[PDB]
Amino acid sequence: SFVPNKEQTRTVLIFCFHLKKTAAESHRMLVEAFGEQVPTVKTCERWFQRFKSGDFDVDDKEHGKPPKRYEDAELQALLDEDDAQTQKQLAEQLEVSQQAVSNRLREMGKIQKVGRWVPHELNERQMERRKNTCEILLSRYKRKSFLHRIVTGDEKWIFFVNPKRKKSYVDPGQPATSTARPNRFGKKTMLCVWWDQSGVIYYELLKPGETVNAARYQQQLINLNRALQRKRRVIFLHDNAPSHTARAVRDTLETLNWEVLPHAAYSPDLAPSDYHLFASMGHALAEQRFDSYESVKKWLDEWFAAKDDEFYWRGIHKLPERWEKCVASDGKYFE
Amino acid sequence: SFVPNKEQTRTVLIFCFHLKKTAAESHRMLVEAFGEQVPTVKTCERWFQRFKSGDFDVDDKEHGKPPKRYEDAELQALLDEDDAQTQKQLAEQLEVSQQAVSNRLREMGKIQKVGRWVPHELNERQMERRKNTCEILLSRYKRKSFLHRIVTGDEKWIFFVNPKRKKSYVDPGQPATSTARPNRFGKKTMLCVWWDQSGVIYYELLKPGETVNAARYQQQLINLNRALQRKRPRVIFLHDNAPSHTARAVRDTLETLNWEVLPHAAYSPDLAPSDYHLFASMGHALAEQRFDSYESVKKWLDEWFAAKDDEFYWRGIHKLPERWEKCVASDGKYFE
DNA sequence: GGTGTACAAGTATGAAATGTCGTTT
DNA sequence: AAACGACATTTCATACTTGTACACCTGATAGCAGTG
DNA sequence: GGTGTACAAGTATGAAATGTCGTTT
DNA sequence: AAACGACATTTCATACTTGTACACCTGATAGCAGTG
DNA sequence: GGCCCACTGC
DNA sequence: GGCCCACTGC
Ligand SMILES: [Mg+2]
Ligand SMILES: [Mg+2]
C-alpha cells in the first residue's frame, strides 16, 4: 500500500538503465513492484533516450504558460515617469488588475518607501538665492576656515508632554496600544539658545505670553555678550526672522561688532541649530513629561553637559559639506 | 555520468523491497548500477525494517537540535504585559539577542501595528459623564427613533493646500519622492456647516479674521432657520460644547427658535456625526487639493455635497446608536 | 466614515509529458 | 519482441482573474512682529 | 547622525543516520 | 550467506550568535471666546 | 500723533 | 463701566 510519484518512478528508470536493462524489461519490473498504476512502455522508451544523452534531470522541462500582457520594462517606464503612483493607477494604464501589478512589483525588486518631508515649496528665485549664499560661503571657507569663530542660535518650542504613537506586536486582526493625542495648546516654553563649536554659550526659557520683540532680542544679545566675554573675532549666524531683521537689532550687531553671516530664507537645513542641535533634542524629547519650567531647565542643563564637545564641533563643521550639496542641487533641498 | 542522492537511493530500496528482494541482494545491484559510492549493506537492512512497518517516508526523521532558551509563551507573557515594546527590550528580558526575537515573533504569528490616535486623555469622571449621555440617548431611541428629526453641525478648517506624503515604489536604497511640508499659517477658511439626514441644509465660509462669537453664531442660526423653513415641516439640535455654543446668548436663541438641544458630553468628536462621518469623508477628497480663491473652495464644496447620495448623509446620522452602545460598553472610554 | 496592498482560490494558456496503435527493426 | 512515428489526450507551472482580509486613513483644539 | 528590524554567514547542538565487525539464524 | 547487536563515527536542520544593510526619525512656521 | 493694510520669514 | 484673572472646550 505504497504508490510512487513521478520523480520516484523516473529514478527507478535511471536505476534500470544503469543495470543495463532494456526498456520493456524495466516496464515489466515496475508492474511486478507497484502494480498496474505505472506508466506505459512508451514513456520508459522515451526516458531511455534522455539517459542516452546523459540527461538525468528528473523534473519536467518547464511547460507551456500564458504569455505576458505587458513586460517588466513597460511597467518600469511608468515608474520613471512617476515614482509615487497607486497600484490601481498603474494597473489601469497597463490594462491589467491591481493584484496583477502587486505581484510584478515583487517579481521585480521594488518596495514601498515614504515621502521624506522638506521645509518649503521653493521658487525658481529662492533656489538661486540659496545657491549663491552657499557658493559664496564655500569660496570664503576655502581661503580660510572661519568656523572656529562661528556663534549661532535659534528659537524653538518645547512642549511639557511629547506623545508619540506606540507600535504593538500583536496577532493580525488585534488592535494596537492607542495613545492620547497632544494638546496643540498645552503647556510649552520657547527656548532661545546660542552656541559655539565649543559648547552652549547662553540660553533663556520664555514662558508663553512673553513674545519675541526686537526689544527682547537685543536684551538677549547683551546677556549673550555678557556670557560670551566671561566664558571666552565673532561671526554670527541666525535665521531671517523679523526680530532678527529688525534695524534696531542690526545696530546692536554693529555695536557689539559681530559680523552677521548671509543666510537665505527657508533654510533650516543650513542652520546648525536646526538640523543638528535641535534634531538631537527631538529624540531625547520623545515620551517626556515635565512638571514645571525648572523641570525643563534642569533637564536641559544635565543634557547639554552630558554631550561631548566633539558633538557641538561636529555639527558646526558639517556646514561646508552641506553648502556643496546645496550648490550641486542648484539651490534645491538636497537630502 | 551520474551519482544519486540520499532520496533517490532510498526510493530504489523501496523498489527492490516491492520486487521481493533480499537486503544484501539489493545492495549488490546498487553497486552494479552506481559503483562503490553507495551505502553499506547495514543501512539497506535498516530501511527494510522501516518498510516492513509500512513507513515509506524517504526524508530523515528530524535530527537533534539545540534546546530553546525560552519558550513561545514566555515571550507571549511579555507582550500581554506590554504590547508595544522594542525587540532589544524584549531580548534583554529573555537574555537572548535582538535578532533572536525578530525570528521568534515571525515563528509565532505576530506583526507590528501602529498605535491609533484618540482625541483626548479622559478623566474617570469625563468617561462616566460620556457613558451616561450615551445610556440616556439609547433609552430614548428605543422608545422612538428621533434621528429623522436631527439637525447637527460643527465648524472645521480647510487649508488652500493639503499636502500629503508620497509613497514611491523603487529599488531598495533609492530615495522616494520627497514632498513639501504644509505651512500651518497658510491660507485657510473656517467652514461652518449644518445638515439633516436629508442632505446639507446651510453653510457659511469665514475668511480668517472673522472669529466665531456668540453674536456671529446666532446670525448663522437665523440664516440656518431661514434656510430650514424653506425645506421642511419638530427639530432636534446637536452641536459640540464650544463656548459660542454654550453662550447664554445662544441658549436663548435656541428656545426662541424652539429647537431642542441634545445633550452632548465634552470631548466626543467620535459621537459627533459632523466630525466622524461628514468631515472624515471630506478629509480624503481634500488630499492633494489646491485652491486659488475662496470661491474655488465654495465651488468645490457645492459640487461635492450634491455629488453624494442621500443615502450617504442618512447613513452617518443613523450610525449614532451603534456608537452609543459601544460608548456604554467601554464604560465611557474611547471605543476605537 | 475610504483607500491601498496582499493573500486566497479559480481559470485560461500551451508546450512538455503521456497514451494509443499501426508500422518498422 | 522491442522499438518506433504519427496522432490524440492529459498534465501543471504560470500569469492572469475576482473575492476578500485587513492595515491604516479620516474626522476630531484660531500667529506673530517687523517694514513701507 | 540615531534607532529599530531583518537579512546575512558562522557555530554549537544532539538525535537520527551511518559505518564497522564479531555473532546469531 | 544473510541478518543481527553493540559499538564508534558522521550527517544536518535547528536555534541561536555577531556583522551589517537600510527604512524611517529628527530639526525646521506663536489660540480663542465665553463664564464666574 | 493714531491706525490700517499687504507684504516678509520664523 | 473698564480690565485682569483662572477656569473651560472647541
Ligand atoms: Mg527660529
Ligand atoms: Mg467644532
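In order, the residues displayed for chain B correspond to 3-235, 243-345 in Swiss-Prot numbering, which applies throughout.
Recorded method is X-ray crystallography, 3.3 Å.
The backbone N, Cα and C atoms fix where each Cβ goes, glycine too.
B:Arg48 to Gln appears in Swiss-Prot as a published mutagenesis result, with the remark: Loss of DNA binding; when associated with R-100. Secondary structure at B:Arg48 (mutagenesis position), as computed by DSSP, is helix. Remark: B:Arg48 (mutagenesis position) has no non-local neighbours by Cβ distance under 8 Å and separation of at least 6 in sequence.
The note that Swiss-Prot attaches to the published mutagenesis B:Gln100 to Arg is: Loss of DNA binding; when associated with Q-48. DSSP classifies B:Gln100 (mutagenesis position) as helix under the three-state reduction. Counting every protein chain shown, the Cβ of B:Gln100 (mutagenesis position) has 13 other Cβ atoms within 10 Å.
The number of other CB atoms found within 10 A of the CB of B:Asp156 (Mg(2+) 2 binding site), across every protein chain shown, is 21. Under the three-state DSSP scheme, B:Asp156 (Mg(2+) 2 binding site) falls in the strand class. Annotation source Swiss-Prot lists Mg(2+) 2 binding site at B:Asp156, B:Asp284.
Cβ contacts within 10 Å of B:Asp249 (Mg(2+) 1 binding site), excluding its own Cβ and spanning all protein chains shown: 20. Under the DSSP three-state reduction, B:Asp249 (Mg(2+) 1 binding site) is assigned to coil, being neither helix nor strand. Here Swiss-Prot flags B:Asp156, B:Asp249 as Mg(2+) 1 binding site.
Quoting Swiss-Prot on the mutagenesis of B:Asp284 to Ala: Loss of catalytic activity. With a 10 A radius on its CB, B:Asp284 (mutagenesis position) counts 17 other CB atoms from all the protein chains.
Once the 7 unmodelled residues between B:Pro235 and B:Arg243 are set aside, the endpoints remain 7 angstrom apart, Cα to Cα. Taking the C-alpha atom of B:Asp284 (mutagenesis position) as reference, the shortest distance to any of the recorded positions B:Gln100, B:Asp156, B:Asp249 belongs to B:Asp156.
Residue pair B:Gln100 (mutagenesis position) / B:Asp156 (Mg(2+) 2 binding site) shows a Cα separation of 49 Å. Taking only the Cα positions, the spacing between B:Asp249 (Mg(2+) 1 binding site) and B:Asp156 (Mg(2+) 2 binding site) is 7 angstrom.
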